[PDB]
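Trainee: Sharing a structure with you now.
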Protein chains: 4
Amino acid sequence: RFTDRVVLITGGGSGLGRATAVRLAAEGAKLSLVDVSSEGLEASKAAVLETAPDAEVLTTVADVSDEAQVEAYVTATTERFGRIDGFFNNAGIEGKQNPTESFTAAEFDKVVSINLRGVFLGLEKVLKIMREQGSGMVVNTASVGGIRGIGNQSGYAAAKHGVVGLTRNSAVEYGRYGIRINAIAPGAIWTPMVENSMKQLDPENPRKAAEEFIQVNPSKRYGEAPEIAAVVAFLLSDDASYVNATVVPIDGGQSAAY
Amino acid sequence: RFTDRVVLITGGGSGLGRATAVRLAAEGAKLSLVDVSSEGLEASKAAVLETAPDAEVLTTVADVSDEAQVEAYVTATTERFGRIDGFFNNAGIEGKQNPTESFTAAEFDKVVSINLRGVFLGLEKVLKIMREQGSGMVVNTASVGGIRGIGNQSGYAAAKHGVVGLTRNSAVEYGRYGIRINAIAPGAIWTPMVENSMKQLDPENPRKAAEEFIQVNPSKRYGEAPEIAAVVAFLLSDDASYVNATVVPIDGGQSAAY
Amino acid sequence: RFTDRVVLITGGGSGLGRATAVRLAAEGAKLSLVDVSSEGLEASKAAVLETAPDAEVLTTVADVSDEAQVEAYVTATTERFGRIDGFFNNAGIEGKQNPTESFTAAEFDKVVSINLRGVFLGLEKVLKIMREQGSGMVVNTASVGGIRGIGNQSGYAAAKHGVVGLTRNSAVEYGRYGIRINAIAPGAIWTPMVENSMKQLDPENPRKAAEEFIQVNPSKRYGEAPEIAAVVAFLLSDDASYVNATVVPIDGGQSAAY
Amino acid sequence: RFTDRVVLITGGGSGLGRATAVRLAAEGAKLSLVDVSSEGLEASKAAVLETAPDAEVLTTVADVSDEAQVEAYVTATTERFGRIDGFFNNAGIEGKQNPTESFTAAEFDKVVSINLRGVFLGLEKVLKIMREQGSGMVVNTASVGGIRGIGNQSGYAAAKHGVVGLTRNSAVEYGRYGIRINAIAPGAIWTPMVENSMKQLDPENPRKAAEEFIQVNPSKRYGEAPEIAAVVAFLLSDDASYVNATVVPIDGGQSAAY
Ligand SMILES: NC(=O)c1ccc[n+]([C@@H]2O[C@H](COP(=O)([O-])OP(=O)(O)OC[C@H]3O[C@@H](n4cnc5c(N)ncnc54)[C@H](O)[C@@H]3O)[C@@H](O)[C@H]2O)c1
Ligand SMILES: NC(=O)c1ccc[n+]([C@@H]2O[C@H](COP(=O)([O-])OP(=O)(O)OC[C@H]3O[C@@H](n4cnc5c(N)ncnc54)[C@H](O)[C@@H]3O)[C@@H](O)[C@H]2O)c1
Ligand SMILES: NC(=O)c1ccc[n+]([C@@H]2O[C@H](COP(=O)([O-])OP(=O)(O)OC[C@H]3O[C@@H](n4cnc5c(N)ncnc54)[C@H](O)[C@@H]3O)[C@@H](O)[C@H]2O)c1
Ligand SMILES: NC(=O)c1ccc[n+]([C@@H]2O[C@H](COP(=O)([O-])OP(=O)(O)OC[C@H]3O[C@@H](n4cnc5c(N)ncnc54)[C@H](O)[C@@H]3O)[C@@H](O)[C@H]2O)c1
């Protein structure tokens, strides 16, 4: 579904970004990966070539919270491929866990700058190009914490709910051009962020924390990165031609459970 | 994604059911189509064979509001294919439009028996088979009227919201077996039901009614049947392996717009 | 806020209905209580008179699943008071717990006839009267099971989600007259229904079942009937003059928690 | 319901903040009003005293985006009253209307700093006091734009959705102490912010813009400030003792309408 289509992925040097890069490459996509980690980008490109030896992959180091660097990764992508067909606005961090009264303004500002502002900046720059093209698909990475309350994550909760807001508002504005903007709300997916999250929950026994967290999930298991990549591939393809402004939870069913 | 996978579709003699049958067959599925209309079933099978000449298609005439007939189509399916990998619980009617005070108990009961009871009976019989298999994917057809208020459709609104309830409740029960149960919430899709709906809205000028209804939609256009089939194919495939108890609107973005 | 105002309550012979009757009478309301239990209705009236000695209370025995009896209680109410200012469409049953494949059509039909059809019939008759008056407030009792999946309650989940649907659809139709129609979504409130529910969950140890069920609740406790009555009094008063088509969870925050 | 109870209100110098101050004072509350406008505060206190001459009202000039000033208004409140029983975290601005690609990072940052960061800072300082007290009620002002997509308001949509996120996350954290945190989602309420919003929509004819905007609303009219104050009074009182982590739309029913 992606033969010769250009997909831009932020946070493409690890986890969901990498898994999505691999899935899209398998479907024929041309890729532009963006991340602050050159080490991660190198590994993601290598992972991609293992699945698709002829895949064209561009890598760019950029901090999504910096507007100048956002313009930089967008320019790098268009100069290399000449267009942007898909955009996985995915970069993000968790933030240090703490109850609201102890979360701190510094940490709140940090999480908001990357998770929310970064997503806004990406949309501001990429949507202009897509409107001129008269086409384009976008997926913003929210979280179940973007539609429900997890606790001890003021910054993340505010930022991820904010991402859903950007998704709904932008979708209403650009849907008339054929552009589709949706968000995914991943739950407990075993990625580097989630592994570290469990480390925060119980530094002395992260394994116990992880096992305990998933007990209440209807599917009774953690999801894997490729399971998220499969949904993102759907939302960036022609198969989602009439899906717009939606939030798709990928959580085994927990957000719908009482 | 459906090579030799058996998919059972109710309401398979027209519209969304037919479009989904065609898309799934193109992906290699074996099909069991169910409908009250033998003539519609014949046309759907011919349509499937035009796209996939070697497709195996079973057809069964059955009224979903009758428990005996529901058991009959499920039995016909297992005797023919030996298993059920996917289930598109899609049959339904709109009901005669009227404000709540004039909707009538007769029409309310009619719509509920087909749109809600029919979906329940399907789940009751099929989920047993899927649990025994240790696998299965289910998609129940709700509507944007199942998550929002459209007006003048007491019966449809109650029944479709009910379908969402069955989806959420059953998903919480069967997710532990690897089974996934989700619902689609189609909006303005041009099918025979929507065409007839606009005729009810303004018998004197159905085209004017259709044009006026879609003016507020963010995508500025009606959706087409294949656009629904593409989403159903995703939700019935391995790509939706961690998606459960969700409702996916396919409405150009209108349910999310204020 | 209810001096001289007439409020009609179904399921007024116990739990939430009785608690609401007491609260409304304390606020000066005239009452019309409806229930299948004559014993309950008389105990409710007695409870009302303890709080408001001069309260005017009418009691009518009626089964809400029977349209003729619904018309009977509405007529009894208008013949005695001459108008209906508020309507707490509250009667309901839980239904025998069982997974979807074992829920049975008989039990499904039973729960739907009382919880869903009963609410529809009440709206059909009462909304005509309120439209003619040019005023009126309605509260339909849904449940957290009407917005989330609890498990083992196909009938209840379908019917309560259906109640939310009736609420949204009817609210869109009658809002223009100044009429407001909203729904409440109670969670773990200790009433006779919840008491019996825990008995179903663990017959040998219902006390342990109740204890374990509430552990995950953010408020860490069960709600009490008067806490629901307070919200209903708000929704049936002039304070809710611009609140329409909403679902208000009264669950300590569990439906919002991941 | 508020005899001698201390309620702190940000954005208390105008619109919803002022109307809420008046309603709460009528119910016996002691008030602490916070705003960047000294004239606004003076006018609000005068309005309160006209309704309740015996009310105790403290006013403090502070910019909610500045942490030092937030700590200052909280300290001013506790030194004057010794406690904080209710908190209406309400201050906010709209932001200049523009499609996403033209919204600008500067305007995005401005709206987020006041509407989102301001709400977080308020919760961080006040929830500590309420936890120590073992009691407290909080209402954060979101918007229909915090649960739906309005269009042309990237900053507002992101910030208000973020407010809903803080509401849910904090509510899950503090519900165990008996504290309740909820959000209101006002729609078209005729206040100074909305009047200015219509001027942005059509500078040439703001009246036409306003009339056109409300046409689709189910209630067929704009809401008034006292109608919001009535809901906030409910949410800050004992009547909402089991209501937590919810978002209550006060929009005539439009967010529920398709
Ligand atoms: N339950 C949940 O909330 C949940 C679970 C999984 C993922 N997610 C979301 O999915 C997305 C990806 O997460 P992941 O699991 O793959 O984590 P990850 O840490 O494996 O990958 C995130 C990538 O983003 C990069 N990154 C971080 N800050 C950046 C910045 N300022 N500029 C550019 N790149 C930056 C990191 O270096 C890393 O390569 C994130 O938005 C995350 O919040 C949420
Ligand atoms: N906006 C919306 O609400 C919207 C728009 C399109 C479709 N839908 C839903 O999609 C589903 C399919 O709709 P469609 O557009 O393809 O309509 P359609 O009328 O073209 O097809 C519906 C099929 O269901 C069959 N059917 C009806 N009652 C039946 C019964 N008792 N037993 C068995 N079969 C029965 C019909 O014969 C027909 O073949 C329906 O559930 C419908 O409610 C909703
Ligand atoms: N968590 C939850 O889902 C939850 C918790 C409490 C209440 N509720 C809902 O609140 C409402 C009140 O329930 P409750 O807790 O007070 O239980 P309850 O059993 O104490 O009271 C319900 C009343 O409804 C009456 N009733 C039942 N069927 C009837 C019929 N056919 N016609 C007329 N009256 C009839 C009963 O006789 C009883 O007096 C119900 O709709 C219930 O589903 C839901
Ligand atoms: N449909 C909607 O979205 C909608 C409609 C009305 C109100 N609201 C929300 O309700 C709240 C009140 O709005 P309103 O209608 O009363 O508008 P308003 O302008 O009349 O009052 C808002 C008050 O907040 C103050 N304020 C602004 N920035 C501030 C800052 N940095 N520090 C301290 N005070 C500050 C203003 O001076 C003003 O007195 C806002 O949060 C607004 O977003 C939303």
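Following Swiss-Prot, chain A shows residues 10-267, kept in their order.
Header lists the method as X-ray crystallography, 1.6 Å.
From the backbone N, Cα and C atoms, a Cβ is placed for every residue, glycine too.
Feature list, courtesy of Swiss-Prot:
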- A:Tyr165: active site, proton acceptor (ACT_SITE)
- A:17-42: NAD(+) binding site (BINDING)
- A:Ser152: substrate binding site (BINDING)
- A:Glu103 to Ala, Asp, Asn or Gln: 26-fold increase in Km and a much lower enantiomeric excess of the reaction products (MUTAGEN)
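Have a look at these and tell me how they're positioned relative to everything else.
Mentor: The Cβ of A:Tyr165 (active site, proton acceptor) lies under 8 Å from the Cβ of A:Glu103, A:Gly104, A:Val120, A:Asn124, A:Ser152, A:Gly154, A:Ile159, each of which sits 6+ residues away along the same chain.
Sequence-distant neighbours of A:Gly21 (NAD(+) binding site): residues of the same chain at least 6 apart with a C-beta under 8 Å from its C-beta are A:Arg27, A:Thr29, A:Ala30, A:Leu40, A:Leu42, A:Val43, A:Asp44, A:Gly49, A:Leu50, A:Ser53, A:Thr68, A:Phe97, A:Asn99. Reduced to three states, the DSSP call for A:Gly21 (NAD(+) binding site) is coil.
Secondary structure at A:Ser152 (substrate binding site), as computed by DSSP, is coil. Just so you know, the Cβ of A:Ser152 (substrate binding site) picks up 29 other Cβ atoms within 10 Å once every protein chain is counted.
Look at A:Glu103 (mutagenesis position): DSSP puts it in coil.
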Trainee: If you count, for each of the recorded positions A:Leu17, A:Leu25, A:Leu33, A:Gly37, A:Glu103, the other Cβ atoms lying within 10 Å of its Cβ, which residue has the minimum?
Mentor: A:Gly37
Trainee: With a 10 Å radius around each C-beta, find which of these binding-site residues (A:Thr29, A:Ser41) has the fewest other C-beta atoms nearby.
Mentor: A:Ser41
Trainee: Helix, strand or coil: which one is A:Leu33 (NAD(+) binding site) in, per DSSP?
Mentor: helix
Trainee: Which binding-site residues, if any, among A:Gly21, A:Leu25, A:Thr29, A:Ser41 have a Cβ under 6 Å from ligand 1, given in order along the chain?
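Mentor: What lies within reach of ligand 1, judged by Cβ under 6 Å, is A:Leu25.
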